[PDB]
Amino acid sequence: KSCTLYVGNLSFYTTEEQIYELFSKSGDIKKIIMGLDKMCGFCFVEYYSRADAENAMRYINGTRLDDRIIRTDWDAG
Amino acid sequence: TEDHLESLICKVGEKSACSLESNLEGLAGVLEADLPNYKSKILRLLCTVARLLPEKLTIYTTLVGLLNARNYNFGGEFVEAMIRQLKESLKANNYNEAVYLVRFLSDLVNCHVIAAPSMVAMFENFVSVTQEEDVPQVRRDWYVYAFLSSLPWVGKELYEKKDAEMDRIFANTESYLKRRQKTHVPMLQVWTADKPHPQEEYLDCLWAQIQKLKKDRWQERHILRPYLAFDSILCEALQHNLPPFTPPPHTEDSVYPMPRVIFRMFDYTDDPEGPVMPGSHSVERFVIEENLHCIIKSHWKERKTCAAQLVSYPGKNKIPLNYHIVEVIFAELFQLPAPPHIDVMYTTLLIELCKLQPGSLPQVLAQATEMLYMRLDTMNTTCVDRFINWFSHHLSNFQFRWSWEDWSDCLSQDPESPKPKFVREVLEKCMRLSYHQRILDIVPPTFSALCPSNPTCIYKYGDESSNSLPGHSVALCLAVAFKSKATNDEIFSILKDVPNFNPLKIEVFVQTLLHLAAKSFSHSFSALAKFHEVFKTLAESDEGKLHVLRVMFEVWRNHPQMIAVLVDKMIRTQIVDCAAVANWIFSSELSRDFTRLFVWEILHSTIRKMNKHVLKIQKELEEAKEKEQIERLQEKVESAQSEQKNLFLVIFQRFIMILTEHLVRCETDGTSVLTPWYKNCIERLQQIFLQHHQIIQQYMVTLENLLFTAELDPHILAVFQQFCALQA
């Protein structure tokens, strides 16, 4: 049901633009929120469709952005 | 319990302390013992691995063979059940699965479960499909493919038993193959060049492989046949005869696979010190690649497992596996119309592979990259975009390290040429995953001019603009007003002091708003959200919508990524519509950027949003079918379906118009038609068809009647004809 991912281990200088570019490879992004405040190396990536969030988990998770191995996980519950 | 057997069947052949032979015989004994209370389940389970695990084909036929040897009746019921499944797979248009079922029945001959004349008869029937009248070539093609592609497995046995009968089937096959239309070929080739490797139509290629196999007396060197170890157990006395099989008639709802072109980039000279690479026309090459593609299909979701399964791919003899893997992966990524799986998967798969075989795979991938670069001149544009997106992303995972000096030949070429353009586009992508100065620094000084420009905002009324510019005073007022966080009415009030759909109002408003939120995507997004009313009012007309896009471009031309997200946001919030964007894409203002990737990225993103909007509303409508509303929603879908159809009509119209204009001018001036600009344009038109074939197919009559008519210049009409040939 959730189409949103927590993204962790981002470099301090990583921008929303770079997250847009990387995460758009698995689908269309509805919203990106930098930081842990949905209203530190974390951001939220929300997709329009669940399939696209799953493909980010499958193929973006565990790869590099600003030479850092990023980690993604579902923002659900 | 039913779940237990499923596990034993599904896992046999995997990593084990015992030999494969041991586990097969052991498993056979276990399945036999459960026939009384699980026969029907075991049948279905075996029928399932037969259609879903073609990469494990000979392991499962062997199992069935051992089972049949223990219980003849069961084997009869299996073969019976396989014929049923085949009919059903064919009914559900799962021609892909059907091929595997045919291959399974074929290899069962080798296991002596099925008598050879039964398959000879079945194949005589498949080939008679090519004699049917007024049926799609793709239909005839499939039956011929299913037959020929089974031969690496069962060719020898069929020829041993019924050589005269087979020769007749081949005679008929060859005559069919000689009269096939090849209209679809140019639209599916990754490269048009014949050298170093022709990109061959799949049936032409396969026929040549079969001829080589025949010349070799039906002997091949790759397929593993576990059954050859059970020669004492398996014997002709255990054969079954198949019930007659008549290929279901072609109906209205029949959907056959599109034709294919064989991706080919390596030959034995690319690994000159390894085991001699199986040639392009060997069945070994066919089988290796088919199995590798099947492995990816089974494990695409799990990149680690996928990489492991590819690296552990077994074979009768030594082959340059790393080359085959890399080649198959690029075959998928560059497949036209589309890869079997989401593009990004391949990027991460290659990274997993590099980690798994650090001492051997990276060299091969680097060699493959060099070769792809060196062959760019005739690579189809759609494939070049994928190459660009892949390579840049790949580089970002390896500190953007590349030996650009290897590619110095692009430096002295026309900047519009495929090589220097590829390089510029790659560097532009790298910047999007990085920073401007960072990318400027990864290249040698000789490449510095190919690096992207700093993505800075261009403000028409900034500290440098002459106050003589129209609306200059208002722009300033707007600027200060925006800082004071004004309301829409407050901005409206200011705008009214602009003379003249008011293009100047739009210009001073967009320039000023965009310039102020120029710090981030988020600021630009919230600025668009905040002054939505203003946009909707200023851009209520079509002219207004176009002028917004136009001014936006004047502001952000140095920042293609910003343009993309802005256009997308403007579409989603209805500041503009897709028709306006399509018109903007083909506008004179974009002419100098027309061949750049970003333009096509936006156009296709725009098309995709339109398509998804249609699907979304259709869904709601359907949902109400199950539950004044359902009907009212039906009006929203017809409007969306119309907007969508119209989007395509406009895009095609614009392409026809600009290509005609180019074609006409080249005749008038006696200049060459084939320019870099033309290569892009025509292949971009081709790409519209390839990326949205499923949707466009419903517009065929309209397109043919209104736009792609018999009088259309042949260069343009050919694209439509190539597209039609995908299902003719």
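Just so it is clear, chain A uses Swiss-Prot numbers, and the residues here are 38-76, 81-118, in order.
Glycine is no exception: its Cβ is also placed from the backbone N, Cα and C atoms.
According to Swiss-Prot, the protein carries these features:
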- A:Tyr43 to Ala: Abolishes mRNA cap-binding (MUTAGEN)
- A:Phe83 to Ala: Abolishes mRNA cap-binding (MUTAGEN)
- A:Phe85 to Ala: Impairs mRNA cap-binding (MUTAGEN)
- A:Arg112 to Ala or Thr: Does not affect mRNA cap-binding (MUTAGEN)
- A:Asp116 to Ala: Abolishes mRNA cap-binding (MUTAGEN)
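Feature map: Swiss-Prot annotations on the structure.
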residue	record	Cβ within 10 Å
A:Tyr43	mutagenesis position	16
A:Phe83	mutagenesis position	15
A:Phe85	mutagenesis position	18
A:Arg112	mutagenesis position	15
A:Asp116	mutagenesis position	16
- Query: If we check Cα distances from A:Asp116 (mutagenesis position), which of the mutagenesis positions A:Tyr43, A:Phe83, A:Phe85 wins as closest?
  - Reply: A:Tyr43
- For A:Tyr43 (mutagenesis position) and A:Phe85 (mutagenesis position), the CA-to-CA distance in whole Å is 5
- Task: Give me the Cα-Cα distance between A:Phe83 (mutagenesis position) and A:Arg112 (mutagenesis position), rounded to a whole Å.
- Result: 9
- Message: Please report the distance from the Cα of A:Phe85 (mutagenesis position) to the Cα of A:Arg112 (mutagenesis position), rounded to the nearest angstrom.
- Response: 12
- Reduce the DSSP letter at A:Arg112 (mutagenesis position) to three states and note it down. strand
